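**Student:** Structure provided below as structure tokens; questions to follow.
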Amino acid sequence: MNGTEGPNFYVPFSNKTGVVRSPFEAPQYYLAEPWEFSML
């Protein structure tokens, strides 16, 4: 959480992945809200 984005922008993977979680690691593990301010 912290943020979430959850509902929005074409599944919120679509936007700030490249920005915040560039490599990217998170998509393989948890397509939820890890990138959007959560960090966890």
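So this one's solution NMR, going by the header.
Backbone N, Cα and C atoms are what each Cβ position is placed from, and that goes for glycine too.
What Swiss-Prot shows for this protein is this:
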MUTAGEN   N2 to C  Stabilized by a disulfide bond and normal light absorption; when associated with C-282 and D-15
MUTAGEN   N15 to D  Normal light absorption; when associated with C-2 and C-282
**Student:** Got a sec? Which of these mutagenesis positions, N2, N15, has the most Cβ atoms within 10 Å?
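**Tutor:** Highest number of other Cβ atoms within 10 Å: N15.
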**Student:** Express the distance between the Cα positions of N15 (mutagenesis position) and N2 (mutagenesis position) as a whole number of Å.
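**Tutor:** Given the Cα positions, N15 (mutagenesis position) is 17 Å from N2 (mutagenesis position).
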**Student:** Helix, strand or coil for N15 (mutagenesis position)? Use DSSP.
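**Tutor:** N15 (mutagenesis position) sits in coil per DSSP, no helix or strand.
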